[PDB]
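Only one structure is covered here, and it is reproduced in the block below.
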Amino acid sequence: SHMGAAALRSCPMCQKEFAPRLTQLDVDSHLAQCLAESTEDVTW
Amino acid sequence: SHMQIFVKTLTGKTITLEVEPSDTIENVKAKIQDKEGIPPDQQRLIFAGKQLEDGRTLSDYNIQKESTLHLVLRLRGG
Ligand SMILES: [Zn+2]
């Protein structure tokens, strides 16, 4: 199990498990669009 | 010493600006405003799976040179 490369494996905003063997850019990419859609700017 | 950083938006646009290690997230948006044309009070930064804000500095998020950051606008009244 050499997976990782991210501070989170599941979007803590919309509770969505991110794809495997992803990259810091992947999680961030979604976290950005999700964050914008979200109403609460909580720090995770 | 001055390091460079990149910030892409949800539209695909790629912004290239420079920032310091002692600077802050809000600062990065200050200069970016004159680039795209958006206020720092609406745009945000995302890196390391964490929400980058004025609450912390660049060195706080280990933001080195050539950092891949994103842009998120959370309109209040709009
Ligand atoms: Zn999400």
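Along the chain as shown, residues are numbered 1 onward.
Going by what the header records, the deposited coordinates were determined by solution NMR.
Using the three backbone atoms N, Cα and C, a Cβ is placed for every residue, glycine included.
Under the heading domain 'Ubiquitin-like', Swiss-Prot lists B:3-78. According to Swiss-Prot, the mutagenesis experiment B:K50 to R (Swiss-Prot position 48) carries the following note: No effect on HLTF-mediated polyubiquitination of PCNA. Quoted from Swiss-Prot, the note attached to the mutagenesis of B:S67 to A (Swiss-Prot position 65) states: Prevents phosphorylation in case of mitophagy. Impaired translocation of PRKN to mitochondria. One entry in Swiss-Prot concerns the mutagenesis experiment B:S67 to G (Swiss-Prot position 65). Its note says: Phosphomimetic mutant that can recruit PRKN to mitochondria. Among the sequence features in Swiss-Prot, the mutagenesis site B:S67 to D (Swiss-Prot position 65) is noted as follows: Phosphomimetic mutant that binds and activates PRKN. Looking at Swiss-Prot, the entry for mutagenesis of B:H70 to G (Swiss-Prot position 68) says: Loss of DTX3L-mediated polyubiquitination of histone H3 and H4. Quoting Swiss-Prot on the mutagenesis of B:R76 to G (Swiss-Prot position 74): No effect on ADP-ribosylation.
The structure, with features from Swiss-Prot marked on it.
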residue	record	Cβ contacts under 8 Å, 6 or more apart
B:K50	mutagenesis position	B:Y61
B:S67	mutagenesis position	B:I5, B:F6, B:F47
B:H70	mutagenesis position	B:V7, B:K8, B:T9, B:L10, B:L45, B:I46, B:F47
B:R76	mutagenesis position	B:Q42
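According to DSSP, the secondary structure content of the domain 'Ubiquitin-like' (B:3-78) in residues is 15 helix, 28 strand, 33 coil.
Using a CB-CB cutoff of under 8 Å against chain A, the mutagenesis positions that qualify from B:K50, B:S67, B:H70, B:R76 are B:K50, B:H70.
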